[PDB]
Each structure stands twice: as C-alpha cells, then as structure tokens.
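Here the structure is laid out as structure tokens; the discussion comes afterwards.
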Amino acid sequence: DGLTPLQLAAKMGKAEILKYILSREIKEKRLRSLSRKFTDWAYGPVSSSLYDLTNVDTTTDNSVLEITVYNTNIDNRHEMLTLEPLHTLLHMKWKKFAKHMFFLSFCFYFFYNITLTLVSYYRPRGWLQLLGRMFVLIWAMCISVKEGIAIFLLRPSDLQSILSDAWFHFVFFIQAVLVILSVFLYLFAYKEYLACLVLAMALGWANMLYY
Amino acid sequence: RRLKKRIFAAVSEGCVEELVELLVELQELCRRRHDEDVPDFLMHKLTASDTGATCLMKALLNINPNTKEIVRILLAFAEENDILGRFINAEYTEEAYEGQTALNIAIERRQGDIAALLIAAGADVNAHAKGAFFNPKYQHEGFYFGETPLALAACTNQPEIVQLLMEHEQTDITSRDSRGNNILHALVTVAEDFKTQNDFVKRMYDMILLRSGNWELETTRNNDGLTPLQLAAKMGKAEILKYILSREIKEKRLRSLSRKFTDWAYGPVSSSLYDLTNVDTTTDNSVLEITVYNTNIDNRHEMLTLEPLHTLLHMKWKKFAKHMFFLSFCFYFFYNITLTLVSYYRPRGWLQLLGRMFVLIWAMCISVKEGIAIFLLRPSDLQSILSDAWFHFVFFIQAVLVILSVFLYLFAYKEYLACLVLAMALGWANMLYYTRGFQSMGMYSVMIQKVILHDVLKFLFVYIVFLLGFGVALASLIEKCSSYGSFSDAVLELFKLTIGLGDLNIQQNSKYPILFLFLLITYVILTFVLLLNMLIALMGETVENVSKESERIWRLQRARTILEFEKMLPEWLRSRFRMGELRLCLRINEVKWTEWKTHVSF
Amino acid sequence: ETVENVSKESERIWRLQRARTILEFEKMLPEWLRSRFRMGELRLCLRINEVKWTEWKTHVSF
C-alpha cells in the first residue's frame, strides 16, 4: 500500500510507537543519521531542538500529518496530534495564513447571505437587484462546483457514517443548488420560485454556525 | 582559521593528545611573536569572534565523562601564559546571553567539584547575566533565576555549592540584579504553589535566611518596591507565604528573625503573637491588600485561610464593618423606597420635594463615589475578570439615570418618564448586591453573574441567528393585504412562539401554506425542543460546577467589602490598631484539636 | 446525560475540527505562492524551542 512504518503507525493509530519514532534521539556516534531529534542546546527547563520532516509535512503526496488528521476509525487522534512536531506545525500553518483565509471566507459568506436576504426581502412582488443578483449567482456557482468536486472526490462512501465534517458539505451544496434553481425558476415563467428561494434563505443562516 | 576549528573539535571530542599537541603548537605560536601583543591576541585566537564563547565554555556545554584532565590542562595552559585572571571571567557578547560566564554553566551543568575548581582558580561571583533571554517579558520565553551564580545554585537545588559560595568572601549576598531582585525574590519567583512530594525551595529559603542571620535580606525592596513577603503575595505562593507568615525558631541569637512567638500551650489550646510589620493596612502597599485585590491567581482563599490574615479580617469585620454595611444597606433601601414612591404617586406638589431633595443629594453622592472609584480604575484590565467590576458600573448608571431624569423634569421636555422608570427598575436589581452579606445568599447572587456571563449570552448569540433567519424567511412570503406583517412583527410572533404564547394557526395569507407550516414546525422543533433544553443541560453543568465551590467566592466578596469599607474610613478615628509593641505583635489564641489528636495518639 | 458526556471532552473535537480546517485550506492553496516551507537542510530539519517546567522540576527536585 506504499506506507512507511511511520505512516502505518499513523494509519492504525499507535500513540507510543509514533511518539518514539517522531522523537528518536541517540547520542553515540555512527548511529547519528538514524536519529530524528537533534537537540541544539539546553539550559535548565528551556531547550531547543531540530526535528526531521521527511514525512511529517504536506510536501509529499501522502503524508503522516494528512493521514493522522483525515483518519476517522480511531479515537486517540488528539493524543496523536498533541505531540511534536505535528502540533507546532499545525500552529505555524494556522497563524501563517489560515486565520486570514478563514476570516476571508467568513466575510464572503456573510456578504453573500446579506445580499440574498436583501434581494429576497425587498422584492416588488428592478435597476438595483441585478447589481447583487449577479454576485449571488456567481458565488452560488462557485460554492456548488466546490462542493460538487469535494463530494465527487468522496468516493468510497463509508466516512459519512462518522460525525466528522460529512454534513456541512451536503448542506452547503443543497443551499447552492436551491438558490441556483430558484433564480432559474425566476428567469422562467413559473412563479413557484419563492419556495425554493426562501428555503435557500432559511438555510443560509443555519449554514453560518459552521463558522 | 585552521587551528581554531581544530581545538574546538578537540575540546568536544576529548582526545587529550590532540589537546596537548595543539597546546604546544599554540605555545610555539605565542612565543614567536609578531609584535602586535601577546594577551589579547591569545584571547582572539583562543575564543570565537561571533559569540564570545571560549574553549572552556565549549568543553562545559559538551561534558564528556573524562573532562577533568581537559579542564585541568586548559587552566594550566591559561596559567603558563598568565591569562587566567582575565580568562576565567570571560563571557558572551551577544545581547540575548550577555555576560554569562563559565561559572554559570559549571553550576547549571551539575558539576560540583568542577565548579569548586572554577571558584578555587579565582572566578568572578559578582556576575550579572543581564541578557534579554535571562529576563524575558513573560514566563514561557526564558529562564529567570536572578542572574547571580549564588541564586542559580539556590534555584537549581545544589546546596553544597550554595554552602561553598556563601562561605567565600567576595560573594555579596544582598546584591540586586537588573530587575532589582535578590536571592530571596529569586527563590519566590522560582517556587511552586503546588505541594508536591518535596519542595526544595522552602528548605533553601530557610537555610539561606538562617545562614544570613540578619534582617537586611528580608527588608530590601525591589525596583517595584516589594518585600519578598509581598512578592509571594503578589504572585500567589501559598507554601512560601505559610512558611514566612509563621516562622518560629527556638534557639537564641536567632530570635528577631522569627515572627510567631508562642506564648503558652496546654494540650490543644495554644496562644501566639504574630508580627504585623507588613500584614496590615497601616502601610501604603501591604500584604493583605495585595492578596485581596489580586485577580490573576486562583488560590486566594487558600492564601486567606491562614493566620494572621484570617483573624485580622474577622476582627476588622466584627469591629465596624458589619455596622457600616448595615448602615449603607438601610440608606440604599430608603433611597429606593422614596424613589419608588415619588415615581409612582405622581399627579401626571407640597410633599414630593420633601424626599426629592433626598433622592437628588444621595444620587449626587453615589455618582461622585462611583466616578472616583471608576477613575481610580486606570489600567482597564481587571474588568475582564468576574470580581466586582460590574456593580460599580450599574450603581453609576442608576445614579446618572436618576440625575438626568430630574434634570429633564426641571426642563420643559416630558421624555423624563423613561429615564426615571429605568432608574427605578434598576434600583431594585441593585439590591441583590446587598445579598453578599449573608452566607446562603451570596452563593445565589454570584450564580446569576456566572450563568449570564457563561451560558445565556452564548445561547443568545447562537439563537439570534435562527431568529433573524426564520424571521426574514417567514416575513418574505406573506402576500400583502395580516399577522406576519413585517420583520418587526414576525420576530415578535416567533419570540412569543418560543416562550410558549401566541398561536400556530395554519390559515395565513400566504401563497404556500404547507411551506409556511413546515417552516413554523421546523422553527419550533429547532428552538423549543432542541436548543432551549440544551441550554438547560449546560446551565445544570454550570450550577453543578459552581455550587460545590462558590463559598470561596462569597468569602472573597466579603473580604473585598472589608477592605473597601476600611479604605472608606478616614484616618481620623482610626483608633483600631491591634497591639502595643513587644513590631505590633498581634495576639491570637486557637484550638487545634485534630493535630493534637494525631500527636497525642502516638 | 449526553451534554454531561460531551462537555467534559469536546475540546478534543474542536481542536480536530480546526486541524481539518487547516489541512483543507492548505489543500485549497495552490502550488504557486507556496513559499511557506520550514527550514533549509542540515531533511528539512524544523527548529522548535519550548519550556518543559514540570519534568525539569521533578528532575532538579532529586
């Protein structure tokens, strides 16, 4: 299956073996390349070290951090993530860019829901609702194609039965296809568009709790 | 360029033949001189240029089990070139590790006999490792020990090296660092507030004070002006505070250092005299004031439950503070009663002025008192913690409300009734603060604060999203002419439906009544069954966490009331100190039955 | 009973949800402007530093 023993312990969830392998420190010479934790200096309680990242980073295709985060059939994932050099890697990758990207996506979804509510409320039962209706249309198209790719990538259909993050992709895709179907029914002659618009508007605020 | 790397690898390897052959090579290099200078060029070739580390320091960072001959012949090589006097006190030059000598690393690397050889060869003990690493901004950014070799040997649990240092003549014990802290402050900052199986720092502080045998170590204020007792009170160190506040030593010539003179004992009944040089509000800054107004600790009740703080708070309570608290409660009760009578029995005169003047003057007094108490609160960080930051705000808001309403009554505007009735509605919710006096009521008045700040605000921050979403989703599809008129009415109907009033009639003026009924049923299932009962379960968890514990917070609220009323008393008629001198020497007596039972039981 | 079983534990699940958010946004970043690797070679050799006060307390306490 193309797995390093480190990756196999990460797949099957073996905390003590992973702790030993991720911090392997041997002092005597001619056994130095086997070690992975070169300690630089120490002064009482403050110490500083160099860890190896041959597998424990997302630079490769399959990797230890990716396996131990996307793994679902174990129950000691926090006990495996709370140890170096996975924890500070997640922390540095958070405070480098991911906080800014999360806040950006949150502001875009907030503006999308605000314009959807204003369009679906201040309706004459034009000249300004197109300015904003195009934005709702293009961000609905973006969200549905993103959720469609993320669902079609979910091939084996077994990870849905576990709680972790299998629901919000479905609800985002359902809201996007609802607002797309409602603007199509508005462009056609049928006046049953109000139900499929108001269901999208009611779901668009229950989407926000994910943020 | 070649030799420096060779001997720096040789001192890390430990091969002594390489050491002596580069020794005689450098000796030939420094007997045939290029006529620049011998000693500083010897130091330049021996030491690194970027960091300042010596071969001695590089040997000491890389301690091998055969380093004794290495350091012996290295100091011998420094002796033959008579460079040892300005060599053994070498130090780093970078700004992070500035001034760190080889003696510090000899002490830190647990090498007692090597450190004894280092101090025997004439090292410097008055060093100050004043780098930015040694005193960082916070705790988890470095290692603080007082940048003194004696203090480092103290905090790193090396009592024989402490004994070797305090017997030496040049080691000035009370020398303060860049922070202004001596060895006792260093031990307090190192000390741990959890009673483990062993605490070396208390025995270290004990033996250091017993070896010094005089009061100048205890009395030296730091740069922030703190006794070590006050520093332990500031940082919250319970065992160190317990040892210092009851220090009892029996043998003579160590008697002035003690603070607990026991008078007599008879079985379990004992009687003692404690000292009150710092543990009283007579000074400006003080231990009791610090350990009560301290906010960033969580063992304040464990620090207050020990003598002579507890009986001092008890005596200061039952002397005057109960009477002053009851007096303030009666005045606030009369103020609220007259405010309610004035704001109720209104003709929409001849008697409401008699009482309206009293409301006006007590409103002025309360607002200027709360304004002084808020303007004294300068740094604006203590508000984020629960303790007593709210009631000053609510008292000031009620006072400015009743003042603004009587001003609007004296003017021509008739919008005064809202700003009067808000003051009247707030004046009774103010009264629950006066339920901190009893025991079975303060634990009911702090639970409102805990539940409001933890659960109800979070639940409303979630629930407002559902309310807005379903309010727009129901007010959108109502065909215009009914009941679900606009957004400012559908949310009223949904709040009535959430609290259990109103109606759920299907016959509405909509285009899709099945969809309208489905949205209403989804809202009732989402909030009436799921969310509100989940809030009830979380509030049950909060009440279970609080009611086992909050006697501590009631005692703390009462102690803050003690110190605030004592500050409110003036210096005139403060004839309520404790005891004449023997140093005020407060007298207590007590019963210790269980320790007496276990001691007589053997 | 369910809320009592969850609220003592679910900090783990919040940390796990945040870590899944990290890796999903890192997958959403393209290879272009992925100049955010860790450290030059010495094998990438990531450098950390830390404070271990309690094990230091128990070790210096003997």
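Residue numbering in chain A adheres to Swiss-Prot, whereby the residues present occupy positions 340-464, 480-565 in order.
Quick reminder: no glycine exception, Cβ is built from N, Cα and C everywhere.
Swiss-Prot has this to say about the protein:
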MUTAGEN   A:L557 to A  Impairs channel activation by tetrahydrocannabivarin
MUTAGEN   A:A560 to L or M  Impairs channel activation by tetrahydrocannabivarin
MUTAGEN   A:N561 to A  Impairs channel activation by tetrahydrocannabivarin
Ten-angstrom check, please: count other Cβ atoms within 10 Å of the Cβ of A:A560 (mutagenesis position), all chains counted.
-> 16
Same-chain residues six or more away whose CB lies under 8 A from the CB of A:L557 (mutagenesis position)?
-> A:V525, A:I528, A:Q529, A:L532
Measuring CB to CB from A:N561 (mutagenesis position), give everything in the same chain under 8 Å that is also at least six residues away in sequence.
-> A:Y448, A:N452, A:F522, A:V525, A:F526, A:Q529
Please state whether DSSP places A:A560 (mutagenesis position) in a helix, a strand or coil.
-> helix
